[PDB]
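Shown next, in structure tokens, is the structure this report addresses.
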Amino acid sequence: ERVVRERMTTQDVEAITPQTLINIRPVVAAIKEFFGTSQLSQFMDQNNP
Amino acid sequence: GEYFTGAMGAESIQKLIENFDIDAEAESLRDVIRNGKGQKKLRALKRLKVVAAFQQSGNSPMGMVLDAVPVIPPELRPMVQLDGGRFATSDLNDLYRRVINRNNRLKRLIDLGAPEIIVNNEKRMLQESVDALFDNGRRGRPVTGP
Amino acid sequence: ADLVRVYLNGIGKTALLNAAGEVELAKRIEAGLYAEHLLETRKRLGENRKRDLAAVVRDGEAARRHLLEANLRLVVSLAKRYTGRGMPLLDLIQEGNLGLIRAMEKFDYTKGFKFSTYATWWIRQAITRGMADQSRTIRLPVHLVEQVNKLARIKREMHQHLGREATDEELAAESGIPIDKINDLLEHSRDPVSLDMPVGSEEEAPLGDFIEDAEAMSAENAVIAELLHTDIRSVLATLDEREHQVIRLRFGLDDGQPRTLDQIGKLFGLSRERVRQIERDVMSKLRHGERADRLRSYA
Amino acid sequence: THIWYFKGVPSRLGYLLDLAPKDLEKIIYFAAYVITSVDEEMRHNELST
Amino acid sequence: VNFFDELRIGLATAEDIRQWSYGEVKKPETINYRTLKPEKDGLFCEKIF
DNA sequence: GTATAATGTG
């Protein structure tokens, strides 16, 4: 949202569409980082059920 | 500007310490300590112990103000290639690069000649660079890359 | 503290200048430089002219100082934009100051344009070149840095257009740079990992602690190599001593300098064609008897 | 200057040089000038003039 | 050989640094990007270290 | 090497 608000403050207002206004990179990056390095996302130990 | 000479920066402290005489100050502070004034006596005693430590040494206090920093051998700060061509190096290289760049830029500014404001800013940056090299967090905001 | 704060307090000590002020400053600088050139160019040195030129030089120094100090703040304004990359803010500010110093020695008042017009170009050039030169541990050519930045911008534009991170094939198609060079550039655009970073939470021992020397194997050079050398000094010596010297000079066991067939023949007085048969005899001998028993390993 | 001295507690530079920590930190980072020396002998001999 | 009676620590001076160093580092380059060799007068130069 | 014009962080 920070990136989006900066972009809409700078980008032209005539031919603007939300498709060119959203930036999906940070959210996917955050999700992947959480699932990869977060200390609460651990390998499921599978010695037995 | 014909009698008194003064300047700002670490060079000024170098000059001041060079002009300062340790033995004479030690004798005067011993004279002061010989009196009472307990409130000021503790501070006088701490200063006296430091000054006497310098006095008995036979060396000079100028060693505190550096004019040439050393660099450890590269094996102590190795730069190795990990599998996949992903280089790995110690932050000592980054700190030394900062110091070298600041020093070279300072030399370039002095050679070219510029108003004293920019030169003073460059000298301050170099001082901060050396400070960050010798210790991080010992003064001010620590540097962080990642 | 806050060295940025003290510099920004100092920079504002002087106010900006209007068009007429900058024009007159440029005129003063022109007069100063003209006097500087004349002072050493003149074959006959005038006496009062000497004093006049000295005063003019002082005034010209003051004029350059005033112009640079007045226009400094543009340096901060332009440098604030490039932050977030490798170099800090003050480094970029100093780079821009150097660029401004470079620019000021070319400004002209006849054109009539404002100084910032001719200053922003050089400030941006200096800042970008300095960032490309002294912002990465492994320095890269300026053209290669430009290509890496081009690849990054192309990727970001493709992501913006398609809403998803561009594929490698589509990156090659859009940029036209083959996948090989794209992979090379991607490999050249990664900050080296710091060895002091804790690894595996294994007592937070740094990565540097787990890197093998990768060379100088103890046992290999300790026993195997030296014992091979000694057994060779025994075996090759057990051959004809003349042939032992021939081998020493042929490969360079003692003094390097592997003697070619013709050279060794000249040294021994023999012909270039004999050395092939000599080597054939040596290799035949080395492959039989206790020599093979000793030297079957090491291959 | 070596960081270990003008920043340590006690700051050996401050104790030896009888300068308060605030003044020392200001002087080191090019904040305020300092009068290193003065021709006191000439000033005294020329006190009348 | 191994006759170490005492081990003292002193405050190094500029001349000590000068005379206990075998070269001067005059450029910031560490290693060449393509040939993987130390660069002249760099932090890894063979001439120095 | 550049000339609309820009003139103090985060």
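All chain A residue numbers match Swiss-Prot; in order, they span 397-445.
From the backbone N, Cα and C atoms, a Cβ is placed for every residue, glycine too.
Features reported for this protein in Swiss-Prot:
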- A:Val423 to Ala: In strain: vr1; rifampicin-resistant (VARIANT)
- A:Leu436 to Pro: In strain: vr2; rifampicin-resistant (VARIANT)
- A:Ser437 to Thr: In strain: vr3; rifampicin-resistant (VARIANT)
- A:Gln438 to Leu: In strain: vr4; rifampicin-resistant (VARIANT)
- A:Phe439 to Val: In strain: RJ37; rifampicin-resistant (VARIANT)
- A:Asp441 to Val: In strain: vr3; rifampicin-resistant (VARIANT)
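Taking 8 Å as the upper bound (exclusive) on CB-CB distance to chain B, the variant positions A:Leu436, A:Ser437, A:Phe439 give none. Remark: A:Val423 (variant position) has no non-local neighbours by Cβ distance under 8 Å and separation of at least 6 in sequence.
Of all Cβ atoms in the protein chains displayed, 7 besides its own lie within 10 Å of the Cβ of A:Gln438 (variant position). Spatially close to A:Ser437 (variant position) yet at least six residues away along the chain are A:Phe430, A:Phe431, judged by Cβ distances under 8 angstroms.
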